[PDB]
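Scroll down for the structure; my scribbles are underneath it.
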Number of protein chains: 4
Amino acid sequence: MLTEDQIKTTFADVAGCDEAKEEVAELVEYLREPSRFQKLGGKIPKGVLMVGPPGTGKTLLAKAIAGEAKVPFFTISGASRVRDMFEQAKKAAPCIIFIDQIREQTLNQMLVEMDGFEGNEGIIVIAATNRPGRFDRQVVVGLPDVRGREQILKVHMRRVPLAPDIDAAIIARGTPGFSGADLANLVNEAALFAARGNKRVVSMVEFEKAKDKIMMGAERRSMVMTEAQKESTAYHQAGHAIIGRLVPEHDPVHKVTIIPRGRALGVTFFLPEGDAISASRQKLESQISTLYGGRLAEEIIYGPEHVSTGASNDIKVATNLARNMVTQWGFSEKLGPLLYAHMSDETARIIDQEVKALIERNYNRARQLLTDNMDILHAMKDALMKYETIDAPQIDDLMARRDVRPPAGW
Amino acid sequence: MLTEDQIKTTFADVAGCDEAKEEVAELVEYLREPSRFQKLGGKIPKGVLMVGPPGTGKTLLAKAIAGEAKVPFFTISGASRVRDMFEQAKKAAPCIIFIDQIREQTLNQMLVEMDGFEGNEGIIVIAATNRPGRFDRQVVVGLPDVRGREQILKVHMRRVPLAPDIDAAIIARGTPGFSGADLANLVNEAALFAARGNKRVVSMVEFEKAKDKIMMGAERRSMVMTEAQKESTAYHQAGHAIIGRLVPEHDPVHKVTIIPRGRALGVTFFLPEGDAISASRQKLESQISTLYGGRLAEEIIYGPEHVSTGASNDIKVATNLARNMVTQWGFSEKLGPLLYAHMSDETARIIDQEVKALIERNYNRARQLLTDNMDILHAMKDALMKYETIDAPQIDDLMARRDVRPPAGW
Amino acid sequence: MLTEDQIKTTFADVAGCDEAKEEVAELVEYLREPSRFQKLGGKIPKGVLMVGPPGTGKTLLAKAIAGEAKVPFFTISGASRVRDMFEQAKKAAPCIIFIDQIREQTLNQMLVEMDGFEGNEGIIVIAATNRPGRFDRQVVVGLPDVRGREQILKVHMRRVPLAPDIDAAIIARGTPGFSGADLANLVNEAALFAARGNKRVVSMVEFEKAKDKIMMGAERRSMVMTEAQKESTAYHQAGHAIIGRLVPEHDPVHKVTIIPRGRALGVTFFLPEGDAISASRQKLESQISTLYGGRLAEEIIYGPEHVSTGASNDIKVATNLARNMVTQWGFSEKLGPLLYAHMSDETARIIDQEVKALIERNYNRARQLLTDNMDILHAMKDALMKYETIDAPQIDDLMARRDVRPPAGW
Amino acid sequence: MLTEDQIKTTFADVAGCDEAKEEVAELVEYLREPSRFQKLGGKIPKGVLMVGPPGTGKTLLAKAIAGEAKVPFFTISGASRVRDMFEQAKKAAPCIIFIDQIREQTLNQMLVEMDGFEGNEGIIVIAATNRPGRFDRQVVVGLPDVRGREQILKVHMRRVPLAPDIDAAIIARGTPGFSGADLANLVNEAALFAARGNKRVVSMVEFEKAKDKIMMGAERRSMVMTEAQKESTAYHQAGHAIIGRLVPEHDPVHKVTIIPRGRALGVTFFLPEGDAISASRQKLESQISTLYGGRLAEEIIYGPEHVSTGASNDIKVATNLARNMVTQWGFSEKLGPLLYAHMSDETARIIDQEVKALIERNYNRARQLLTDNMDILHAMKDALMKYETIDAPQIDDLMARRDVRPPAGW
Ligand SMILES: Nc1ncnc2c1ncn2[C@@H]1O[C@H](COP(=O)(O)OP(=O)(O)NP(=O)(O)O)[C@@H](O)[C@H]1O
Ligand SMILES: Nc1ncnc2c1ncn2[C@@H]1O[C@H](COP(=O)(O)OP(=O)(O)NP(=O)(O)O)[C@@H](O)[C@H]1O
Ligand SMILES: Nc1ncnc2c1ncn2[C@@H]1O[C@H](COP(=O)(O)OP(=O)(O)NP(=O)(O)O)[C@@H](O)[C@H]1O
Ligand SMILES: Nc1ncnc2c1ncn2[C@@H]1O[C@H](COP(=O)(O)OP(=O)(O)NP(=O)(O)O)[C@@H](O)[C@H]1O
Ligand SMILES: [Mg+2]
Ligand SMILES: [Mg+2]
Ligand SMILES: [Mg+2]
Ligand SMILES: [Mg+2]
Ligand SMILES: [Zn+2]
Ligand SMILES: [Zn+2]
Ligand SMILES: [Zn+2]
Ligand SMILES: [Zn+2]
């Protein structure tokens, strides 16, 4: 299943993954001109394995390779019968074979062909899926860094007009772990979204709209909630916010919103402001106090008899983070640095008492902060209603004990 | 499988799911008039996934809109032999392909040739079942909300006479989670049920009968219960009704019955009365209290050793609900807000003492309530025995301590 | 299925495996001059199984021996239709058959009848895969030793020039457990690496580069990390280092790195310095202290709060190693020499107490070293950030408290 | 399936297995001369399956069956076509059948029909595998007892020459459970082994070599071990030998060696000195003691912190042997004669106390024995280093505190 082509994918079109690009260009240089290797180039690399995560160009270096070198054929893909592949891939074979449908005589057969019946054409296997000599060099095609996000976003950005306010880095930042595909969609749906309202110029506003519709369910506004339900979910979806600021070393607050998306009643967003190299104990502790903040915000205002089963998911991740700290990253003085993840019955008790002590300490801190800053909570409950959504400039105005400015737009 | 029809029924047929309706009418307008590539990147959306629960219009929309643009095709289907037949879709298309026979390279493997041979029709592989680029848009098709229940009900309600007193919403609330087929054939069975007695005009009187039949089971009077057995159930199903009222923040009572249907001697119905997102501590404690109404009625009236295995299913639900509160949804002072749903034996016993304390507190509140209002219980036993069924207005008469009007009908 | 030929390459090819070499020259001698066995040995050695580890010369021996005795065909290999094929290979044959596609008791009476038909051919089923009379004689093909590693390295190093300063043995001990194949690769990639920069011929300077590239990841340099971040990961690696030279009986240090090579920001290499024959109590405890020494550097420099979660994989290695001592090899005075690998709940508590005592003693000792040698840590932190890599000679310079000389090259 | 030979191998080569051989010779005589039915033996055994362990002649009594009676037929060895079989078996062919090829009453049905329809051939199905009428008999083909080892050895020992001082029984005891194939090729490899050095006649000196190459890996002298490593093993293998003698009722020591063979640096051999019928408490305690000889030799000689993980495999067998005695075989005063191999936690504690006490008592005895005889340990350390191997006479020389003579040979 191989086809002769004239125009196909090159290398300069792909972005990011510079190391993978480097190994690709080495293979491309090699594919012809073997005489350059007077140092015994020595069995042109046989077998290339990409163990990268699925979805980020795991097979785009294959397309790039097939187009590259002016070798006019592609992957050979697109049981037993491989030997017919060995037979056909001897004459006029455009320098590779790529085999992704995910019994290893391929090594002996390929060696025999490349030694006897192949005039240094260097047809070798390169494969992608998710011992030395059969898979010698394995090249990782990984998820882009934020720098890479900027590049790819600019690359697909060619096709449209731009309104002045576009800042590619922020849009890149908000997509942690989005592949090339996900960015491609972000742009595409920006275009579609702008068309829906028939807007000539496309700016960052609909851009954020598209990002949101991607990660979370698209806005589902037709649902009705009573007057009081709108009010309660406004406190709980604040409180998350007023704590995100006062606790130390946290990702800053980007958005606080109230209209339901998918299965969620309200959302508070965060922006990593970098890539996750590692975490401090301090910031890990701060996360907990931000998480439970909503339930406390709901209890102080309403009474402990009316606190609702809305904090279920907020509770779960909190308890999951808590026990990881004690169990498998050190972080507890009594037990000491060890890995407890068959133990005794006494040990199973000390682990629990430590977990409870941690959550209790931060829960008290979270309770203390809200009581002192009561004016903000009422001030922020109000604006959350008058306008349905709050951006970053507005939140800072609240947190400074000042007047709220109207949101961007409206 | 291609089926050629010129014209079909309009888009008034689908009701509810307005968000899905929107995210689909964009596709509908796109299918033709692709000249709107003035955003200059508007490449066709992708295979669209409808990932709702089975049973709620997952495929209904097809006929409403496939009439639009007069596409002479349908769902294409209605172990990879397709590929060629997949590439068949280049002439007289519906501007889609639909596949609900529900490995992963199939989409992008053929999409290039698709759009290359697609006449700007916006062909996609929209699919329904229970990495962007192979599937991008996942559109929820959810169960009709209590507002949407009215819309669907009035849609299928164009085919009959109507009695003056019919109210749609009351039937709406009675069917929580009923999908479209449920409502449609509820109307259908209303029609049939009226016809069986040869009553001229349908009405709510049998409408509720149809609901009750489908939801629970046909009422079986062919059973014989002795005289002394009709009396015992009469108390149990009261007591449920007496305590459902005096306890705080409960769904209100609709009707109370004695005729045996399915496997249960008596049923007490509650009306959710306005869909609620989530519940609160007070409501859950009210439910735990009300569930134990019957056993206490039996125990006081008949003695501590004539109680029976009738509260078997009432017990299980109660102890399940009480177990969820302390383990998952916070709601206990001693243990704290944490997910307990492994652990030490000391912790294992605290949870048991906690659930026991909870059940006991509400059980005693239940007994103290029923003891004081002794007369109501007897007064209500008499009515259930005279007329085998009591409606909502009658209960107000009993609870006010005045005489009972005869039921509507009779 | 067998391949006709005339001659093959000599016996200088296979290196090491001298015991296997002998127990193969037996078959080589036997296949010819069978009458030499006047001591009635001429009961042909039946199926010979090579039961070595995979990837280390399991099937390498083909060329030398198939050439010797001038046997002209290879293995036959290259659900039992075979038996006729077993009949087929009895005249003018490879002199034996080899079959690596790995009910089975079928071998004996079949090839016995054949050898009765064989004109003293002595054909056997010599088999490879990862009772007497069918698999009586098996010849192991083990992982190469250091004195063997060096020789294989010299053999494949017949095909290029070398720069004067190459010591084979250092590269030999650098590759523990890797086969002939991995050494083949090391040389091949050395050639390529030299070619890439257009260097005339290669010393060991890039030889180590090839080792690092294969055993670890390639130098993923393209990443950026802030200045304040490198300083965090450069106080850590120095701290596996200075604590690995003040403890007794440890493997010496070779390199320390700051440039990320995969999943790790830093690497500290140790040179095994001899093949592993088992171990000693002192050496195991010293390893335990070396591992935990990294995170103590962070704790002293930045304080107990800002101690990151990068010390994770260090914790696991230590807790398994410390657990294995008191559960499998004796090494605990309280419990005694025994194998605890059910068991009571009292016995489990003692085990955790012993594991914790071990790790506590070594943790405290690894702390007592850095506090006294604070001046080394700062100095080694500077160099690691000045030049990204430190060679062995400078580490000695630092550890002696004198001025640092620049690296080889630069 | 079909093969006729007028004359084949007899049964006098069956040496061994006298008892089953008799039950077979009964049948052999009966196959013809049925006229001895004057007690109605009219009932040839319908089916007897040799239920012995695989590997010991389970197919050699069938071959004897075909040979005997001068009856011209080979047995059928060599999903139901069996009806073919009981069809064909009527051509004046008596009792010449075997089935080890690979719907349940089939054997009895066809057998009855044919033997009723056959001319008194007395046909029976005999099978080999690992209610009378389908399998009436079961005959055991067991492993050769120490008497029978002599018979098989003398049978195969005709071919070679004999050296003067070869003793069969000593080789016999050396192979505790080798089935006839193992003895046969032990002789074979004796012949081969002599041939390599090309000696005139084969003494037992090489016979020990053949046994050692079979039982454990062949000598691997190619390994190089440092000087200080040869001294370490030299002590551990002694110590095993010193405590083996001074402790009561043990299998005596045969040979003690240092050159590595397999995965073990040293091996100490014992001779069972008779068949292992059943063992007693004194003997089992002797074993538990002797095993821990090596670790104590290391600990006294070098120090309490230069011990190693070499006693890893000595520990395990010890804790198994000690665990069986308390749990399965009585042999403990406190718990009593019961099978403990579920149960309360208190009981789990008692068993560990007991196992620990047992190991402790014998360990202390082992220490006290060795310290008193310190000179023997040194004197025996020297001999192992000088000559790599010590035989039986030398151990007596050491233990009497005299001068050592050199081994046979050298
Ligand atoms: N560096 C990149 N620049 C631009 N687009 C990219 C890049 N990497 C991946 N893509 C996208 O990937 C698509 C095709 O690559 P693809 O076959 O998906 O490999 P992949 O993305 O890793 N899929 P998968 O097999 O799950 O890993 C293109 O159409 C792009 O949208
Ligand atoms: N929103 C709706 N409005 C009107 N009728 C509906 C609606 N949803 C479902 N129906 C009825 O349900 C049927 C449509 O069948 P179908 O498309 O299978 O729904 P579905 O049950 O969600 N699909 P599935 O879950 O796989 O069985 C028709 O009889 C419709 O009258
Ligand atoms: N002793 C050796 N000397 C030289 N090259 C060797 C040696 N052992 C292995 N090789 C190389 O390794 C390959 C030998 O064939 P191969 O079938 O891989 O044995 P193997 O590596 O053990 N394979 P396997 O063990 O079945 O996984 C060839 O590429 C040889 O060049
Ligand atoms: N009593 C005996 N005297 C001599 N040789 C014997 C004797 N018993 C078995 N053998 C040898 O055993 C071999 C045949 O063994 P075999 O028929 O397989 O028994 P078996 O090994 O149990 N069959 P199986 O276990 O199913 O593989 C021949 O080489 C015989 O020489
Ligand atoms: Mg891909
Ligand atoms: Mg469906
Ligand atoms: Mg192999
Ligand atoms: Mg056999
Ligand atoms: Zn929340
Ligand atoms: Zn009830
Ligand atoms: Zn570390
Ligand atoms: Zn030992």
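Here chain C follows Swiss-Prot for its numbers: 141-218, 230-253, 271-298, 309-519, 536-604, in order, are the residues you see.
Using N, Cα and C of the backbone, Cβ positions are placed for all residues, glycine too.
Taken from Swiss-Prot, the feature ATP binding site applies to C:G192, C:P193, C:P194, C:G195, C:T196, C:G197, C:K198, C:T199, supported by sequence analysis. In the three-state DSSP assignment, the secondary structure recorded for C:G195 (ATP binding site) is coil. In sequence order, C:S357, C:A359 are the residues near C:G195 (ATP binding site), counting only same-chain partners six or more apart with C-beta under 8 A.
Among the features that Swiss-Prot reports, Zn(2+) binding site is placed at C:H414, C:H418, C:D492. Under DSSP, C:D492 (Zn(2+) binding site) is assigned to a helix (H, G or I) in the three-state scheme. C:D492 (Zn(2+) binding site) has a Cβ environment of 19 other Cβ atoms inside 10 Å.
C:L201 to N appears in Swiss-Prot as a published mutagenesis result, with the remark: No in vivo protease activity, no in vitro ATPase activity. The DSSP secondary structure for C:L201 (mutagenesis position) is coil. Within the same chain, the residues at least 6 positions away from C:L201 (mutagenesis position) whose Cβ sits under 8 Å from its Cβ are C:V154, C:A160, C:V164, listed in sequence order.
In this view, C:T297 (mutagenesis position) is surrounded by 13 other Cβ atoms within 10 Å of its Cβ, with every protein chain counted. DSSP gives C:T297 (mutagenesis position) a coil state; it is part of no helix or strand. One mutagenesis experiment catalogued in Swiss-Prot, C:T297 to A, is accompanied by this note: Low protease activity in vivo, low ATPase activity in vitro, complements ftsH1 at 42 degrees Celsius.
Close to C:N298 (mutagenesis position) in the fold, though at least 6 residues off in sequence, lie C:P193, C:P194, C:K198, each with a CB less than 8 Å from its CB. Quoting Swiss-Prot on the mutagenesis of C:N298 to A: No in vivo protease activity.
Contacts of C:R309 (mutagenesis position) defined by a Cβ separation under 8 A and a same-chain sequence distance of 6+ are given as none. Among the mutagenesis experiments that Swiss-Prot reports, C:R309 to A, L or K is described with the note: No in vivo protease activity, no ATPase activity in vitro; probably still binds ATP.
According to Swiss-Prot, the mutagenesis experiment C:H418 to Y carries the annotation: In tolZ21; loss of protease function in vivo, retains about 25% ATPase activity, temperature sensitive. All chains included, 22 other C-beta atoms sit within 10 angstroms of the C-beta of C:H418 (mutagenesis position).
Among the sequence features in Swiss-Prot, the mutagenesis site C:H536 to R is noted as follows: In hflB29; increases the frequency of lysogenization of phage lambda. Spatially close to C:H536 (mutagenesis position) yet at least six residues away along the chain is no residue at all, judged by Cβ distances under 8 angstroms.
With a 10 A radius on its CB, C:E582 (mutagenesis position) counts 16 other CB atoms from all the protein chains. Among the mutagenesis entries in Swiss-Prot is C:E582 to D, K or Q, noted as: No effect on protease function.
According to Swiss-Prot, the experimentally introduced change C:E582 to V is described as follows: Decreased protease function.
Close to the recorded Zn(2+) site, the chain also has C:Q415, C:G417, C:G444, C:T446, C:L469, C:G471, C:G472, C:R473, C:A475, C:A489: residues not among C:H414, C:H418, C:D492 whose Cβ is within 8 Å of the site's Cβ mean position. Checked against C:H418 (mutagenesis position) by C-alpha proximity, the recorded positions C:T196, C:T297, C:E582 yield C:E582 as the nearest.
Here the recorded positions are C:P193, C:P194, C:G195, C:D492, C:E582, and the ones sitting under 8 angstroms from chain A, going by CB atoms, are C:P194, C:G195.
If you take the Cα of C:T199 (ATP binding site) and the Cα of C:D492 (Zn(2+) binding site), they are about 38 angstrom apart, rounded to a whole number. Highlighted in sequence order, C:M190, C:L200, C:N298, C:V319, C:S357 have their Cβ within 8 Å of the centre of the Cβ atoms of C:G192, C:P193, C:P194, C:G195, C:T196, C:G197, C:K198, C:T199, the residues recorded for ATP, and are not part of that set. Under DSSP, C:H418 (mutagenesis position) is assigned to coil, being neither helix nor strand in the three-state scheme. Comparing C-alpha positions, C:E582 (mutagenesis position) sits nearest to C:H414 among the recorded positions C:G192, C:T297, C:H414, C:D492.
Note on proximity: of the binding-site residues C:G192, C:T196, C:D492, the one nearest C:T297 (mutagenesis position) is C:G192, by Cα distance. Contact with chain D, taken as any Cβ pair under 8 Å, is found for none of the recorded positions C:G195, C:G197, C:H414, C:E582. Within 10 Å of the C-beta atom of C:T199 (ATP binding site) sit 12 other C-beta atoms, taking all shown protein chains into account. With all protein chains in the displayed structure included, the most crowded Cβ environment within 10 Å among the binding-site residues C:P194, C:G197 is that of C:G197.
Between the alpha carbons (Cα) of C:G192 (ATP binding site) and C:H414 (Zn(2+) binding site) lies a span of roughly 40 Å. Here the binding-site residues are C:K198, C:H414, and the one ringed by the most other CB atoms within 10 angstroms is C:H414.
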